[PDB]
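Report on the following structure.
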Amino acid sequence: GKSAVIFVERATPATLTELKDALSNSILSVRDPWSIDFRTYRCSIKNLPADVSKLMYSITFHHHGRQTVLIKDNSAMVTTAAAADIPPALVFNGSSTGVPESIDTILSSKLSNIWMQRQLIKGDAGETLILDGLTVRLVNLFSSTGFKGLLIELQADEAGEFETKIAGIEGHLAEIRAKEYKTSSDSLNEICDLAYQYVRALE
Amino acid sequence: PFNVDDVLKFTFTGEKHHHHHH
Amino acid sequence: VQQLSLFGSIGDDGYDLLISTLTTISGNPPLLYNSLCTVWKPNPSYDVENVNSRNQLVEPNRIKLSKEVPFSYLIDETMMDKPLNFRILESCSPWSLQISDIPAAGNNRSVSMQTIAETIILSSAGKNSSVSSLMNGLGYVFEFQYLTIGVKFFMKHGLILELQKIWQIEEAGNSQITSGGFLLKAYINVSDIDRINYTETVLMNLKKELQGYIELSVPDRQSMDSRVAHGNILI
């Protein structure tokens, strides 16, 4: 699998649709809407060894497992708050209580002195557009301060032709007059790079 | 056999007693 | 999650009788199981204030990582753990991450009641992907770890009974915390007041049903508190 995240900094709630139509003649079908939470935590340790970030990102995918990936210093940790995702063996030997919660809840309620939530960007009612061997997800990101931008999630099973697929979408962005945007297809396990890409495109 | 509380206390904090307490 | 429980114990010689009793009482023979737990504490080299962004007091606590270990790998992960390439047989394995609170206060409690915050670690990637590095990234360090082996029984209403043996693990050697016998634990995990009073009843009926033979009681709250604190000389 492969992926890329495009974040349109300069944009408005409408930009989503404008790009949605530039694909009207490339679309095939539309699957269920998706959601996503993007959190930023700042470390409160004051002796922090030089060149160790003080920043940690938390990317929560909704029904991509209700999973949350933690990213810090180019490293990622995949977690889940879904009892249904618990490895059977951990439930059997008692390692798990069978009733997990979010790593974010733990961070804010048990480790809040060490980690403070700085920002919380949410993307609701996203759209899953299905093209030719390229799935394109679109969602408007909002902060506690109103609109924050447009986010494009590009997932493609086709390991081959991809660099072309990404360039194509960036083109339709030029058409809708969407200039000054950031694109990431970097890498560090799918869910991890995807999470990483959001970070690169938003940080 | 052993002291339940002491065994538990170890699993929660890691302390082993070389002396008898209380 | 709320874990309601009661504990007890028996010496090695009481094993067979207890197994026979629990097998008849529950209807099923025992099920063998194990788990490795590694406990971590805030890095002492780093120091942070103990307060919120809202300036509210936060108490430092230990984080517990737990998972099962195939029995075939048991010697390798305990005795022969060090010299990495000295053995009999990339990313991190799945783990259960837990932070617990000291049990609920109250004189004459019929059971112990403990709140447990848990999340599941599924995998990792990147530079420092080892669970150890990840814990460090959170600002924690390895403190201690123990292995527990035992048999469990599934009973009605979600009641579970564990007969366990515990071994602390260190290069200097594993020492059996339960040397002499088994730690007996009966508990139910509760995700409404009703279901809480109902769960208490289930535990109370089990206690009642074993009265005379083996006694189950509420352990001392202070013995179930993982908060970090000092360098206190006991008594």
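Numbering of chain A is taken from Swiss-Prot, so the residues present carry the numbers 2-189, 195-209, in order.
Cβ atoms here come from the backbone N, Cα and C positions, even for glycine.
Here the residue is the original one, but Swiss-Prot notes a mutagenesis experiment at this spot, A:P14 to H: In SRB2-1; suppresses the phenotypic defects of an RNA polymerase II CTD truncation. For A:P14 (mutagenesis position), other Cβ atoms within 10 Å of its Cβ number 12.
In three-state terms derived from DSSP, A:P14 (mutagenesis position) belongs to neither a helical nor a strand segment and is classed as coil. In the deposited model, 5 residues between A:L189 and A:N195 are left unbuilt, and the Cα atoms flanking this gap sit 9 Å apart.
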